[PDB]
Amino acid sequence: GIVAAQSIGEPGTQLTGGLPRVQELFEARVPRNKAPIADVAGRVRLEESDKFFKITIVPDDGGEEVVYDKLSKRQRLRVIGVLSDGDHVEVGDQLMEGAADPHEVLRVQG
Amino acid sequence: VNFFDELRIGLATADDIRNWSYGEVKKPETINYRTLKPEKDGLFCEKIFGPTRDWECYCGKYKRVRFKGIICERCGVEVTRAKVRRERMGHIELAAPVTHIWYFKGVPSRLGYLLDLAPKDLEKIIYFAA
Amino acid sequence: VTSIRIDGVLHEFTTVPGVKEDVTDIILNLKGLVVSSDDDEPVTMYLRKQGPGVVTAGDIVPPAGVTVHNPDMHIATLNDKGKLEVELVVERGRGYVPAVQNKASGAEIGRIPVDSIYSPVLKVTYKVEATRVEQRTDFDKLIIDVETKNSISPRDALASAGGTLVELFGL
Amino acid sequence: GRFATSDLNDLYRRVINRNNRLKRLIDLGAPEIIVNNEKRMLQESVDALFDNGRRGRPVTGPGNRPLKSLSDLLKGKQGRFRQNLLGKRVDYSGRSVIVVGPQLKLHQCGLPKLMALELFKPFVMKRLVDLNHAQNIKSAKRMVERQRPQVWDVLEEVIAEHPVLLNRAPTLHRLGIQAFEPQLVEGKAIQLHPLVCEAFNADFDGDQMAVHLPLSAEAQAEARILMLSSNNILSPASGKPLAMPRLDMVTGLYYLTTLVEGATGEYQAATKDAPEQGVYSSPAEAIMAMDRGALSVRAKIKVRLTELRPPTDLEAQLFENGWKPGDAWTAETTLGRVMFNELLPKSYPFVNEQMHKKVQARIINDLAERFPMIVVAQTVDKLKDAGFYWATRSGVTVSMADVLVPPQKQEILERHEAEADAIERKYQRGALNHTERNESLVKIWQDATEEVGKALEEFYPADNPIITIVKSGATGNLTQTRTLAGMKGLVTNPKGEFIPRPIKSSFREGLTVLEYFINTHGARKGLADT
Amino acid sequence: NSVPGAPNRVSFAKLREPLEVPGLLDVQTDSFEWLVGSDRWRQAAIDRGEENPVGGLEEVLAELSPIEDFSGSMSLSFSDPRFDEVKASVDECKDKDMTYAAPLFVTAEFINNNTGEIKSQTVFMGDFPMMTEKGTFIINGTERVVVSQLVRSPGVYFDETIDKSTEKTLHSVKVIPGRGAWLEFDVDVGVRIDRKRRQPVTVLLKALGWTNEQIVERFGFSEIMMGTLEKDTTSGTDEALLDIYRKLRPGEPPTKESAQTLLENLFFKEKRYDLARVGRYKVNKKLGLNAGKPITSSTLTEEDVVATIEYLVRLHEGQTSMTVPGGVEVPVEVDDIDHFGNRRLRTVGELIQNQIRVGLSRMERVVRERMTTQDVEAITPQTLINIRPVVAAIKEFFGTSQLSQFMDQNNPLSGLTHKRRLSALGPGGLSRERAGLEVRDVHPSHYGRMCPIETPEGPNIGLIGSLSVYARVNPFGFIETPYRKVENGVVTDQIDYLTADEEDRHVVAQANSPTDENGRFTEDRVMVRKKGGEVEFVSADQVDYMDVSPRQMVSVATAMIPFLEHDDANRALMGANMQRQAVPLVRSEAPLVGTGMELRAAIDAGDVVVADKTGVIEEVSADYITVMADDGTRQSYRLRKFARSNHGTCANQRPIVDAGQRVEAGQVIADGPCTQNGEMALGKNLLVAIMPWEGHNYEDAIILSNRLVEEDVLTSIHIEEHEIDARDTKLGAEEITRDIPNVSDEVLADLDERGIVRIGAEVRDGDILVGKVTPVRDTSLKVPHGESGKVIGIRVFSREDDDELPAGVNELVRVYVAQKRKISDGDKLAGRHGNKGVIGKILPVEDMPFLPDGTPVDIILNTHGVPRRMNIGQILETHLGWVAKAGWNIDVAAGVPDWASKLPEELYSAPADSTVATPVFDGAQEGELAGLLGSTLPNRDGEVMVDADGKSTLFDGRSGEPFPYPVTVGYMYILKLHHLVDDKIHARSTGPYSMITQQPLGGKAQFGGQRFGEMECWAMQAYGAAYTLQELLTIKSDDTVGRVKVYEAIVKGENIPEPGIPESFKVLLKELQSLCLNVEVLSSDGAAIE
Ligand SMILES: [Mg+2]
Ligand SMILES: [Zn+2]
């Protein structure tokens, strides 16, 4: 415990994002860039609104499709070439570039 | 010995607080402004707490290390180490009983959740407004 | 110089009446002296000067078997008001010693210790000539410059050193 | 004469006063109102005693400051639980300034004798009463207090394998404390080992360290086994050897082992007339050929080795049955690589490579995983001593001549003006905006910084001390070399945004007052961040 | 050049200095002369700018007076703050341990209206502390200095902050005053007075007296203005006035008469709401109302308030053009609180004035009540006025204030740089934790006002700035820098002091500009500073201003770092700080490579003794010098010798001149501690070698030759003070006497008949200094551990003597103990380029590597600690150091060499020990150094030691061989820092324990142990050294039975007894038992006892 604690704690001085990301991840808080995850596994379809992304995930199992509306245009989609219309996304993977909310990942993927 | 496996807590009952104490302070006096000596049956009192100097009574009759476990008939101070002044707990007998602030003004109130009443009303009961 | 004793001032960190340089700087200049003694036992020199002028190293009056080897050297500058009477204790040693404390020894409050430099050599260097090519047994010739303070001549010093090395090589 | 009394006294006084007054009101036979009021006052007094400034207003005495309650002892950063239980002062413990001690073995540390004497005073007193130096304890105490000549013969006999815990605050990681054998040194400084400096994160730039003398047999043991610096080479992080050579030692061994063409005593392999020349019967012979002006340490010579084990491929092709405790085999190496492998353990195979800090890392890792820890401790100490010895005769020295400038820096920079100025010629007309220009500039001058960053290494020779220091991996980066020679490039504002006009001049050339004043921002920002 | 009689230091100056380096104590002295109302200031105020001068005290009284009783029958006004003869001379206050202060008078007229008779008198306010010409205040015999405070200037600061919800730029103004309530206007909420959230702007706009039409007319083409008067619930004046008056203060009967008076009292009034001259100025100039008007105007009543809202709505709308009804047109743009146009420097004078204000306001109460209590007519301002509050207010300002610091007297330069110190922090200033990362950072307005390099390396980085060399204080308190004007590409010689405001309005070129002898930009396009911090490169036609000389932006401390522009700001900062830590050396010696600023710094620092009047020296002594003037008078300059400076250093002054020299007006007579012939000489010229050497110089350590411990070249005098007081007790009385009951003759042999150690008797750590007896018990003053040496003087103050002792003392005695610190191992050294390091090993001069002539190098610094640290200044300084030490002759040619094309005249030849100046930003260059190293061979022998690359072929003294590659040898000027082993080394087996806390009392002085902290415990636990930790946090600290048993056990040589329980547990147990929490100890089977 204390070996690990100190081992993790020491090289915080040798960083520059960085120690904020470390303490943010360890304190288990909601990220500064709340990039959501896929609630259900399915195929992605993205409609581009008035400077906004409407992502709808059509499911493979047979339930309700996951829909999002109000996320900023400068969050950017994940590089998986790059995410566009006509692709199948996993329940595990992140949707947009930034930081996945741990609480969100826990409740979905155990 | 220095070997205690576990450590239990609770609430200090007047009986246990009396059992802890060696004497009862019963005057509102600390130290004499003239001579700078502890005052009899007050705060810092040698009779109830412990001796100022190592193996020395208040009045100054028994000041030898040879004898131990004897109370001087004049003053009533016991002739032991001074370190007991940082050990031997005292007590004060309140003429009227007084509740602890921690089980009352705590959020939520422990007495309040025990006896099931509003803290604003419980305040009025304790502070003699009802 | 091992310990100096000015009769007026009682310690290093004060001044003499009617001198330009302070006792610290006088001591610091008296470190700059170069002297030679025959007797290794502690010998007490005397420098007494009253009234005005420039007190030089040449104005010091050593006893029999003690020689000053820089009379030209400037110590202190005085006025008619000021009188400088200073006795300089000299002892024969080798290398450097720290200013030995008079509290440790049986020495009085008047005696001021000074950081003794028992080094009559000032500078030494050398270069070695390659002399002859690789073919036909090449040899190295060393030429060394020895530069003394004038306490002893280079010959005496190099001889002392050689002697010390000869004594120091045991078999 | 003046009292600096505690507040508790005033609260207890207020309580006992109101208790006495209440008891007197009970003795009198007073009406209910005054008794209930006095009980309210008592209640408030005890409430204030147990917790001040919880209910309404706090009790104050001199100059409207709230009285420290009983619970105020426990609560806060200055609480009993926090302040006066987690960090305390300790006896049988010293502090001093650390200096380097490259003569010392890893497990040894140098202790200032005037400290040591006091730090072991009872231990040395015990042995001084054990011996017939002191008649009684008090005379031993007096003798050691006075610092008499007899103590010094004893203090080593006392300190002999009685380890000390060296600490360097802030104590970040586990090895931030380490046990050491205290060797007596004359001075007033702690002669630390050079390797453990990374294990303390301790520079010798005024950084102090704290000695602690573990007294108990159990403590002495814990020190000796758990946390004696030799026993814990590997960091508790990646299991990489933390006590490995850094800074000088690295360039030392880099120079020592690195190979050079057109050297002295070189392997020629002559035709018809002469023999191969650069061939030597022993490392002894090669050392004699080196010390006498005939052989250069960094020469691709063919030496016949006995004590050393060959490379894994050359193990098979030569022996493949018997071993080499005192056999013989030929190696086409550098004298320095043989003097290096002479440091590495007997049964460890040959390396025949320039000793980059990474190569040292994987070597000492291989030593760590394959061999015992003591073999690592010793081999890395021989690497330290040899490393430092060869650091001197490396010839790593900095001069205005040694720090060069790339000769194309005029051509490549001014061209990158022609692209920038042009944008201005595009802007003045009215096409691109200030913000896109401000970025394109950053792109262009970053490309310009990159071009110089590359071009430097194409020009700079290998033996160049600046190139030695960085390309060994000893310390410094190609960035630092680029901002020292060539140009610092773009430097950042205190917001985070880059200034479009870069430092178009080396630190060697010296910045213009403006170019410097712009540089100050990012540096002060960096100091403020660290 | 310019200095009357300075030792000739050849300069690497390419351009000619237009402006001479001004008084480096001006920002102290001038301000204090502005406070006092001195003649030298008065004349400067009469000359420069406005033609009506008013002193600080004259202003603070003029604003205050008249004082009047509620009825208004009797009144009392002050005037004419006269400064009479000073109590004593500076030295006598440091001698007698009193304050250096002038008695202060004010002419006060008790006016009586009903009778029509005025009673005038001279009121003695008290012994007001005065400043020395050195720019310090000697308080209780200690040279303190008032550091100048940076603050946000009184005025109107517009800001734009981004919303999380709406994402729109709301334009929020802040109306910061001198003293009163803080007004601020928002959009999306109105006005907010003292955190009165939700009060629309129209309510006060109406309540002051604007009809709804006049608001609609005045606002003009605004949306949010029309929204705020529409949104306002309380329509009309009185409705809005009663609406805001109830919202302002709760629980008060809201009447019209009270509200209409309070509204105009809180803002428009002068007495209640303290308007600022700098504020009035700022708002007038920025808003553009009352243009070309006299100074000392009123507060922002209405026009300013509507003008600021007019500015705000135009800011929120987004137009750069503006026209104010009444005022002149001005550009519209947001303000920055960090920007020096808005960041004002309130200085000694103003900081004292602000406390005089509060003191006279604390008096105004006492006078105001005394007038109402005492009977009419038969009263005089002698009896009515109490002086105590003001003298108490000042004594408080010189009695623990963050702006009234101790003078750092580690050297002259440390003091000099402790003056002209810009403090962001302190009372009426931002906190250390409250200050963000933005405000700490430098600003493109800082340039030439505050130093971007100089600031401490601790937690006060950016906050404690230092004023730049040529910068001065404007009467307001704005930091102005000098510039030279340029006209259509022709530079003038019109030296003009501009402020950070009008700076940004103009175009300023840098000082390193090709010039046509007289003044004309020969270079077609110059490198320039545009609007803000745009380091541009533009045509000469557009430019209007230029920097006088280079190093405008640098501080006096930082300006003595030769080749500063070859360092980084980090190592530059480190060096600039290190130079302020440099200790004074026994002999002291000037750098062979420095800057011109070292000549000027030493004389202005004030520790050097200068000639006021031209004449011949009549006679020189070590104690004092006496000079006969050309005027005819005889000046007797007293020197101070081995006097204790604040930071335990020597204030030893050496007379340099002979008993018949000729001295001009402003020429040095006697050097202070760190001066050699009237130039700032902190450290020494050591022969540096730059090579890694057998480990000793590793991870920035330093190795020096025993030569230095022998010759005493780096030796320092360190003087420590030890005080004791014979204070009265109730049993008897204390007395300083030789006879002690429980001592031997040996420990009292050093003592005299007084009962104190004799002058010069060497003391050891433990020895008795002052024999004192408490009623009988021995409480004698003993020299602390890690301190020894000679005793200089024993300053004694007795009840019998007339001297002033503190209340409850019979006899004070203050002992000065001097120790002669040799540069031992572990002591910290540093160049001027941040290249610090402890003394690794003291190599016996022989074994240290030596030059082929024999000269053994004095220090060796590690190479590896140059590229990573980015400070090649030390190497250039080393090289030019070599060029400087050994005499040189640039063998010219038929007509000069090409490399010396842009080289200075009369610097081709130079002899041995030739001192050199290099202007920090425009000094010697690479190609100049390269050629310069091409020198002569003055080494008594006729062979050169170095080469054209400046790399000598060193010989290893250790082995004997010559090193296989040539080493960078030279002469780096290096400084001994105040980080010495004698201070930092601690040791403790066992000694005295503290009474209240049962752990060893911490301290070097108190024979204390070290702090084994939590982070130390974590490392110990992470090992799992259980018994170690359970020893450290028990018998080795807390446990009273353990700490006594362990010593006995170790000295007897037995097993260490099992650590029982710490006092730190028992105290917690008993604390929790006292908190009535029944905590009890018990195992699995059987319960334990406490
Ligand atoms: Mg460091
Ligand atoms: Zn008794």
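Chain E residue numbers are taken from Swiss-Prot; in order, the displayed residues are 21-208, 213-799, 823-1137.
Every residue gets a Cβ built from N, Cα and C, even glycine.
Feature annotations, courtesy of Swiss-Prot:
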- E:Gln429 to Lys or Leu: Rifampicin (Rif) resistant (MUTAGEN)
- E:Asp432 to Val: Rifampicin (Rif) resistant (MUTAGEN)
- E:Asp432 to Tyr: Rifampicin (Rif) resistant; RbpA no longer rescues transcription in the presence of Rif. Decreased affinity for Rif, no change in affinity for RbpA (MUTAGEN)
- E:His442 to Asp, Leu, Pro, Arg or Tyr: Rifampicin (Rif) resistant (MUTAGEN)
- E:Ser447 to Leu, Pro or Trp: Rifampicin (Rif) resistant; RbpA no longer rescues transcription in the presence of Rif, decreased affinity for Rif, no change in affinity for RbpA; tested in the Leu mutation (MUTAGEN)
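Overlay of Swiss-Prot annotations on the structure.
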{"residue": "E:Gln429", "record": "mutagenesis position", "contacts (Cβ under 8 Å, 6+ apart)": "E:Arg164, E:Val165, E:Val166, E:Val167, E:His442, E:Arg445"}
{"residue": "E:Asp432", "record": "mutagenesis position", "contacts (Cβ under 8 Å, 6+ apart)": "E:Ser438, E:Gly439, E:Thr441, E:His442, E:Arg604, E:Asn670, E:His671"}
{"residue": "E:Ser447", "record": "mutagenesis position", "contacts (Cβ under 8 Å, 6+ apart)": "E:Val167, E:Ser168, E:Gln169, E:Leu170, E:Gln426, E:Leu427, E:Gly453, E:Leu487, E:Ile488, E:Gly489"}
Local backbone state of E:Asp432 (mutagenesis position), from DSSP in three classes: coil
Chain A neighbours, filtered from mutagenesis positions E:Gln429, E:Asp432, E:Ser447, Cβ-Cβ distance under 8 Å: none
Cβ atoms near E:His442 (mutagenesis position) (within 10 Å, other residues, all chains): 24
Filtered E:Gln429, E:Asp432, E:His442, E:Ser447 - mutagenesis positions with C-beta under 8 A from chain B: none
Conformational class of E:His442 (mutagenesis position) under the three-state DSSP mapping: helix
